[PDB]
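Structure record follows, encoded as C-alpha cells.
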Amino acid sequence: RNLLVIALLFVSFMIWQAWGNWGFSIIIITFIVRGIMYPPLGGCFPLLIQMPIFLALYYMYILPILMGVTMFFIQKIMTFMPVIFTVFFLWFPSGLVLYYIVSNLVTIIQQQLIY
Amino acid sequence: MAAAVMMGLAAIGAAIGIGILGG
C-alpha cells in the first residue's frame, strides 16, 4: 500500500510539471507483437516488449485520462513498470483518440485474460 | 536521434527487465 501511495504522488508531480501508410504498418506490426503475448519473467517479457511497440506507435489531456482509467483497472514490480510507463506518457502525450481507445481496449481484454 | 530515442528507451527497459524479472 505504501509503495502504491509512492507511485500516485510521483504521477501527480509529473502531471503538474507538464501543466500515413508507413505508420499504419507500424500499428499492425505492434499488434502482431501484442498477439504473441496473448493467451517475474512471465510479466517481464511482455513488459519489455511493451516499450519498443509503444515507442514505434507513438513516435509515429484526454490520452492521460484514457491511460489513467486503464491504470485504475490494472491497479484494482508488475504494476510498478506500467506506472513508470504511464509517467513517461504524462510527459509525452501522442496519438489519436479513436486508435488509442482501440489499443487500450486490447489492453483491457489482455489484462482480463491475464486475469 | 529518432532511433536513439526509440531503441535507446525500450532496449534498455528490456535489458533491466530481463535482468530484474528473469533474475
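In order, the residues displayed for chain B correspond to 11-33 in Swiss-Prot numbering, which applies throughout.
When the header is checked for method, it gives electron microscopy, 8.0 Å.
Using the three backbone atoms N, Cα and C, a Cβ is placed for every residue, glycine included.
Among the mutagenesis experiments that Swiss-Prot reports, B:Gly23 to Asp is described with the note: In uncE429; unable to assemble in the membrane. Long-range Cβ proximity for B:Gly23 (mutagenesis position), meaning a same-chain Cβ under 8 A and a gap of 6 or more residues, is found for none.
For the recorded site, B:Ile28 (mutagenesis position), the DSSP three-state label reads helix. While the structure shown retains the original residue, Swiss-Prot records the mutagenesis experiment B:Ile28 to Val with this note: In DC1; has a functional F0 as well as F1 part. However, the ATPase activity is inhibited.
All protein chains considered, the CB of B:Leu31 (mutagenesis position) has 19 other CB atoms within 10 Å. Experimental mutagenesis is annotated in Swiss-Prot for B:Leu31 to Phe, with the remark: In uncE408 and uncE463; unable to assemble in the membrane.
Neighbour list (B:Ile28 (mutagenesis position), Cβ cut-off 8 Å, at least 6 residues apart, same chain): empty.
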